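Encoded as structure tokens, the structure appears first; notes follow it.
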Amino acid sequence: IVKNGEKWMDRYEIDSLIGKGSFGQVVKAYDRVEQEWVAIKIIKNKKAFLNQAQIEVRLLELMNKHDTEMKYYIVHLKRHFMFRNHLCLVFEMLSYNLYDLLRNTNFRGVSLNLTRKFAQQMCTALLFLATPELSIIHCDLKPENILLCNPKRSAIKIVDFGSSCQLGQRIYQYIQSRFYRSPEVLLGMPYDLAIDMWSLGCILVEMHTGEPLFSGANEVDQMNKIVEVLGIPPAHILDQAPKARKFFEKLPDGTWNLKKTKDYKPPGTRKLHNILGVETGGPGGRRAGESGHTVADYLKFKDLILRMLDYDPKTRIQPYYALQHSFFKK
Ligand SMILES: COc1ccc(-c2ccnc(N)c2)cc1
Ligand SMILES: [Cl-]
Ligand SMILES: [Cl-]
């Protein structure tokens, strides 16, 4: 319960509720010292949420100490303080999220050209998080966690480092939102920064088609929707996976296949080529003839996405090399 007009610490005047989370709530507030509006993320007064939010504060302050071009795709933490036994994180105000943007297209998607602008900003963010001394895994990339800087413009920033961890500081095996969950996490394997790049691949297809690429209703369904597009994962990965046998069965000759329950397209037959409509006027044919939606434009996009959706986290494309892809050229 926070009321409009409520004044905190002779500094902040609470205006309105921006959003609610598992973590607590985010409110619009006026800062009298800086003379500007800010977003205040108010964590619930329960050990679990406080402790995870203390990790979010540490990771944001760690990024803020690195002044470089690439850090300006991450929402700015201005400060944090403790009030009425709630940890409170003060951020810059951003605009609406990319799910809202998709809802506003009635889930028909934005252009290849706006998708490219989002791709390039998000690839730069991931390059920043991969800075050795940072090595931050977001762990929850999805459209909802990508906000416009300004409702008139196509600049974006990532929010919500509530799930985030540094490489080698993993807490939970079960992480990421199901639609954006990487194969290595579905398979219960130790995960690295490559799980964010998997999420990003999923996100960019969704931004252009308007619908999630892999909309599993549970982990079994999720892996089955991935297999439809990408085929059976390579044996070398499945051999090292604790949860391989949640989804696949090993045969003595001809190593792995799907476990079948009661009655999906055959492995690797739901081609990304058709989902994108590379040769058939884009998703549902709705970009037929539009500029920036040529077959050559489409093939570049398909190639970058399939590199982002490599099953092998060690060969999956990394941010620097994604930024050099032809999809971003001239
Ligand atoms: C509208 O402005 C904002 C700014 C930050 C956030 C934010 C920041 C960090 N975590 C979450 N879940 C949300 C939301 C809206
Ligand atoms: Cl979504
Ligand atoms: Cl998570």
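We number chain A the same way Swiss-Prot does; the residues here are 148-410, 415-481, in that order.
Structure determined by X-ray crystallography, 2.1 Å.
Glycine residues also receive a Cβ, built from the backbone N, Cα and C atoms like all the rest.
Feature annotations, reproduced from Swiss-Prot:
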| type | residues | note |
| --- | --- | --- |
| BINDING | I165, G166, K167, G168, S169, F170, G171, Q172, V173, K188, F238, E239, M240, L241 | ATP binding site |
| MUTAGEN | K188 to R | Abolished protein kinase activity |
| ACT_SITE | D287 | active site, proton acceptor |
| MUTAGEN | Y321 to F | Mildly reduces kinase activity. Does not abolish autophosphorylation on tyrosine residues |
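Separation across the 4-residue hole in the deposited chain, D410 to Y415, is 8 Å (Cα atoms). Taken residue by residue with DSSP, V173 (ATP binding site) is part of a strand.
Considering only the recorded positions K188, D287, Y321, the residue whose Cα is spatially closest to the Cα of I165 (ATP binding site) is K188. Nearest neighbour of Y321 (mutagenesis position) by Cα distance, taken over the recorded positions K167, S169, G171, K188: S169.
The most crowded of the recorded positions listed here (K167, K188) is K188, judged by how many other CB atoms sit within 10 Å of its own CB. Less than 6 Å separates the Cβ from ligand 3 in the case of none of the recorded positions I165, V173, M240, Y321. For the binding site of ATP, formed by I165, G166, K167, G168, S169, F170, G171, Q172, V173, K188, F238, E239, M240, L241 according to the record, the largest Cα to Cα distance is 21 Å, rounded to a whole number.
Selection of the recorded positions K167, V173, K188, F238, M240, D287 by a Cβ distance under 6 Å from ligand 1 yields, in sequence order, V173, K188, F238, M240. Cα to Cα, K167 (ATP binding site) and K188 (mutagenesis position) are separated by 9 Å.
Just so you know, of the recorded positions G171, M240, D287, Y321, the Cβ with the fewest other Cβ atoms around it within 10 Å is the one at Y321.
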